[PDB]
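J.: My questions all concern the structure below.
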Amino acid sequence: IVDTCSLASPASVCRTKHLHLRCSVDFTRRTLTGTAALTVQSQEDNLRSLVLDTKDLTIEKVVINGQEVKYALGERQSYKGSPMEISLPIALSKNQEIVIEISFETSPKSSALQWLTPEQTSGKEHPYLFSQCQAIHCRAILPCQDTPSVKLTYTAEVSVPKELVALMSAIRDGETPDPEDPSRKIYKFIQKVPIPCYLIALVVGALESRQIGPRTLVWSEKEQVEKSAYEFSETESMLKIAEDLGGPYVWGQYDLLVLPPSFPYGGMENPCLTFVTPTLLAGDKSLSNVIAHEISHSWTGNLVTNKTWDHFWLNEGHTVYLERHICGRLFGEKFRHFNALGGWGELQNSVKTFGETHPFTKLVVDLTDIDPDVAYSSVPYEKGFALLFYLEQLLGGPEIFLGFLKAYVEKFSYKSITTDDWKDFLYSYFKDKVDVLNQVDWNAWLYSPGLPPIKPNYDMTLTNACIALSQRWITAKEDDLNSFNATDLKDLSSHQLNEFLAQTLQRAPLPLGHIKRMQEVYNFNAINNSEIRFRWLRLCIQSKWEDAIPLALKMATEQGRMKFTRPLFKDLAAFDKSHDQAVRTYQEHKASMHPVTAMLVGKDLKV
Ligand SMILES: N[C@@H](CCC(=O)Nc1ccc(OCc2ccccc2)cc1)C(=O)O
Ligand SMILES: [Yb+3]
Ligand SMILES: [Yb+3]
Ligand SMILES: [Yb+3]
Ligand SMILES: [Zn+2]
């Protein structure tokens, strides 16, 4: 299969084996400037020119073997960017490799980067920069074959103001004063494991660290360090469980970076340095499943990688599966089943939101002429997980299926694969059960829109009390309201509180008086746990409670995790009382927002 999201030469023509990156970070001008030395290997005889991906890059020169060579930038093709064709001085034959060094400058409007002014940080004294390349934004930092079908090693030296710290998705390789003059410091990095280019990450800011494990430091601004070190304490014990499930952890260090509130996702599995949203800082470790998730990518995703974005579910379905086994080992099989069932509920929501015949509710998708950031949703996570959970139960239980998963990881490590590679390895591993495998509706699961053709079995132990309470609220009449009491919540974990709200939200609106009484007896306004507050405020807004309007606007703008921010703005726009303020608030904020988030909310709000 070809990668329809890249304009570069396909891996069937040439392959980038290594990147050498030397660049400087300029906050005054909001540019990354430097050279990108690509070691490229030909896959055919008589290769004379190749094409790379770029987006809003300024190219100063292309050097090969000490000399400057010819290159042409084609017309930009919307979200894909502009193809950069490079002429080779000598015609390459199979397995022969050249090193092409490209002098480049990034635009301040790079979709891969957010540049924060000092007022936008916790410290107020220093600026901050962070990248987010997945799915196809690496090209907006430097020219490359921007496709997961290619894996390269890389080494980096980056020059930053000496008061600031730089970190990458690599092993830290020391720091020295920048010899070439300024009171700038230069930081070195090495990534010895080949990775898809979407896993290249950079952060520069006033960073402090704290060690919480033998191979884990936590990084953030000073004011979040102590809280982060506490929140993510369990990290090493999750890594050990993950190593037991997936095989050896090959990356060396597992550091964590806690970004500014505008970081668009819950986390990003950048090798050697996972990124996480500060919205995880609940103060009780209750949102640590996100860490377990990013840890599991150290095998499914980063070692075995989707060959194109059409097969994204391979990355996410398997990682959610491992994530939930980690948490199940830590807190019990009953908790694993509770999280599993909650995930099915999230799938129901996604399918209803898109519509059951919508192409984005298929497991394997076709992103031809679709911006990946627009297609993104929980469908590949939860439909992918549901398929693996169904197969787990079909093939004889978690022990058996986990054996498959480890052999799967071993088999395809360091490779990029398609859904078909996965499936006929499944059939090969389970040759003794092919008759069982032939029972599953593969066409429906892989290719049909909507909910899966069959629902797995879920233990109900921890879910039952959530169902009882949500139903009482959903069906309550006037004479029931006075019976509700804070004692209803007595034996419910925060996880169950969240699930209670999720179930209730599925049936919103509730009558306004009900939602008022709910705050009266449960005081959800006071809970800072982001998942819970998110769903509570959605329920308040969809139920037409005007008092919740400032609370919702505040959460939507004070952080920028798209999971929270997009639906809050969307609920507020749909509420006639808050619509105008919602649009005005977005217009006033969008200049200071992450570029992808700004774009998506603007589409959402239709402005
Ligand atoms: N990878 C991170 C979250 C960030 C992430 O996955 N972003 C991302 C962004 C755009 C993407 O586009 C590809 C795609 C492929 C299939 C369906 C929908 C979207 C895919 C992934 C995590 O799972 O913790
Ligand atoms: Yb210039
Ligand atoms: Yb310049
Ligand atoms: Yb009644
Ligand atoms: Zn993931």
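Using the numbering of Swiss-Prot, the residues shown for chain A are 4-610, in order.
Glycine too: its Cβ is placed from the backbone N, Cα and C atoms.
According to Swiss-Prot, the mutagenesis experiment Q135 to A carries the following note: Strongly reduced aminopeptidase activity. Strongly decreased affinity for leukotriene. Abolishes epoxide hydrolase activity. The peptide binding site feature in Swiss-Prot is assigned to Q135, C136, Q137, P267, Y268, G269, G270, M271, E272, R564, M565, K566. The annotation that Swiss-Prot gives for the mutagenesis experiment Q137 to L reads: Aminopeptidase activity strongly impaired, but keeps LTA4 activity. For the published mutagenesis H140 to Q, Swiss-Prot gives the following note: Aminopeptidase activity almost absent, but keeps LTA4 activity. What Swiss-Prot notes for the published mutagenesis of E272 to Q is this: Loss of LTA4 hydrolase activity, and aminopeptidase activity strongly impaired. In Swiss-Prot, a published mutagenesis experiment is listed as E272 to A or D, annotated Complete loss of epoxide hydrolase activity and aminopeptidase activity. Here the residue is the original one, but Swiss-Prot notes a mutagenesis experiment at this spot, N273 to A: No loss of epoxide hydrolase activity and aminopeptidase activity. Here Swiss-Prot flags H296, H300, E319 as Zn(2+) binding site, drawing on experimental evidence. While the structure shown retains the original residue, Swiss-Prot records the mutagenesis experiment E297 to Q with this note: Loss of aminopeptidase activity, but keeps LTA4 hydrolase activity. Record note (Swiss-Prot) on the mutagenesis of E297 to K: Loss of epoxide hydrolase and aminopeptidase activities. Feature annotation from Swiss-Prot assigns active site, proton acceptor to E297; the stated evidence is experimental evidence. Here Swiss-Prot notes a mutagenesis experiment, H300 to L, with the remark: Complete loss of LTA4 hydrolase and peptidase enzyme activities. Swiss-Prot documents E319 to A as a published mutagenesis change and attaches the note Complete loss of LTA4 hydrolase and peptidase enzyme activities. The annotation that Swiss-Prot gives for the mutagenesis experiment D376 to A reads: Strongly reduced hydrolysis of peptides starting with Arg. Small effect on hydrolysis of peptides starting with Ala. Abolishes epoxide hydrolase activity. Listed in Swiss-Prot as a mutagenesis experiment, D376 to E is described as follows: Strongly reduced aminopeptidase activity. Abolishes epoxide hydrolase activity. Per Swiss-Prot, active site, proton donor is recorded for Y384. Among the sequence features in Swiss-Prot, the mutagenesis site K566 to R is noted as follows: No effect on epoxide hydrolase and aminopeptidase activity.
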J.: By CA-CA distance, flag whichever of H140, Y268, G270 among the recorded positions is nearest to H296 (Zn(2+) binding site).
T.: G270
J.: Out of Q135, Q137, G270, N273, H300, which recorded positions lie by ligand 1, with a C-beta less than 6 Å from some atom of it?
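T.: Close enough to ligand 1 are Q137, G270.
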J.: Which recorded positions of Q135, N273, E297, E319, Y384 contact ligand 5 in the sense of C-beta under 6 Å?
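T.: Those recorded positions that pass the cut-off, since their Cβ is under 6 Å from ligand 5, are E319.
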J.: For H140 (mutagenesis position), what residues in its own chain, 6 or more apart in sequence, show a Cβ-Cβ distance under 8 Å?
T.: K58, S113, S114, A115, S134, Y201, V599
J.: Between the Cα atoms of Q137 (mutagenesis position) and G270 (peptide binding site), find the distance and write it as a whole number of Å.
T.: 12
J.: On the three-state reduction of DSSP, what should I expect for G270 (peptide binding site)?
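T.: In the DSSP reduction, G270 (peptide binding site) maps to strand.
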J.: State the Cα to Cα distance, in Å, between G270 (peptide binding site) and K566 (mutagenesis position), rounded to an integer.
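T.: That comes out at 11 Å between the alpha carbons.
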J.: Out of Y268, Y384, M565, give those recorded positions positioned within 10 angstroms of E319 (mutagenesis position), comparing C-alpha atoms, in sequence order.
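T.: Those near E319 (mutagenesis position) - Cα within 10 Å - are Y384, in sequence order.
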J.: Work through the recorded positions one by one (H296, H300, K566) and point out the residue whose CB has the fewest other CB atoms within 10 angstroms.
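T.: Ranked by other Cβ atoms within 10 Å, the recorded positions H296, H300, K566 bottom out at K566.
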J.: Including all protein chains shown, what's the count of other C-beta atoms within 10 A of the C-beta of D376 (mutagenesis position)?
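T.: So the Cβ neighbour count for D376 (mutagenesis position) comes to 19.
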J.: Can you give me the same-chain residues 6 or more apart in sequence from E297 (mutagenesis position) with a CB-CB distance under 8 Å?
T.: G270, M271, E272, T277, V279
J.: Distance between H300 (mutagenesis position) and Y384 (active site, proton donor) at the Cα atoms, whole Å?
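T.: Computed Cα spacing between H300 (mutagenesis position) and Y384 (active site, proton donor) is 12 Å.
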J.: Look up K566 (mutagenesis position) in the DSSP assignment and reduce it to helix, strand or coil.
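T.: The residue in question, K566 (mutagenesis position), is helix (DSSP, three-state).
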J.: When the Cα of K566 (mutagenesis position) is compared with the Cα of each of the recorded positions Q135, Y268, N273, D376, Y384, which one is closest?
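T.: The answer is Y268.
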J.: Could you tell me which three-state DSSP class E297 (mutagenesis position) falls into?
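T.: Its secondary structure by DSSP: helix.
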J.: How big is the Cα-to-Cα gap, in Å, between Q135 (mutagenesis position) and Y384 (active site, proton donor)?
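T.: About 19 Å separates the two Cα atoms.
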J.: Give me the non-local Cβ neighbours of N273 (mutagenesis position): same chain, 6+ apart in sequence, Cβ-Cβ under 8 Å, ordered along the sequence.
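T.: Looking at Cβ-Cβ distances below 8 Å from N273 (mutagenesis position), excluding near sequence neighbours, one finds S172, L202, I203, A204.
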